[PDB]
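What follows is a single structure, written as structure tokens, with notes after it.
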Number of protein chains: 2
Amino acid sequence: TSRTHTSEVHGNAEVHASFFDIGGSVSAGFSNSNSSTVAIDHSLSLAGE
Amino acid sequence: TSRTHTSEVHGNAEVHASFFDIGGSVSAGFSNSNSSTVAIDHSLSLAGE
């Protein structure tokens, strides 16, 4: 089994360019995650000599 | 065999600075994924000492 925890910072930057319109943009953000993997495995090995 | 639950929490933020039509959007997020992953392996080895 595996349980995780993530952090993140986000950003964006885009300005406008038209015949009349100008602009600008900034941002933020914090993202996380909680992944719960439950892995069930089986194996076989048949060796000879 | 593996069946994975990946829960997510998240926070989001955007803005668009302009003259008078300035737009902003802070936000968040919540998500899960029910990912059932199987994997079938067949292998070999030929060792000689």
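The numbering of chain A matches Swiss-Prot: 324-372, in order.
When the header is checked for method, it gives electron microscopy, 3.4 Å.
Cβ atoms here come from the backbone N, Cα and C positions, even for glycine.
Counting Cβ atoms from all protein chains shown, A:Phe342 (mutagenesis position) has 4 others lying within 10 Å of its own Cβ. Looking at Swiss-Prot, you'll find the mutagenesis A:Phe342 to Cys noted as follows: Loss of toxicity probably due to loss of capability to translocate LF.
A 10 Å cutoff on Cβ-Cβ distances gives A:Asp344 (mutagenesis position) a total of 10 other Cβ atoms nearby, all chains included. Under its mutagenesis entries, Swiss-Prot includes A:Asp344 to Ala with the note: Decrease in toxicity probably due to slow translocation of LF.
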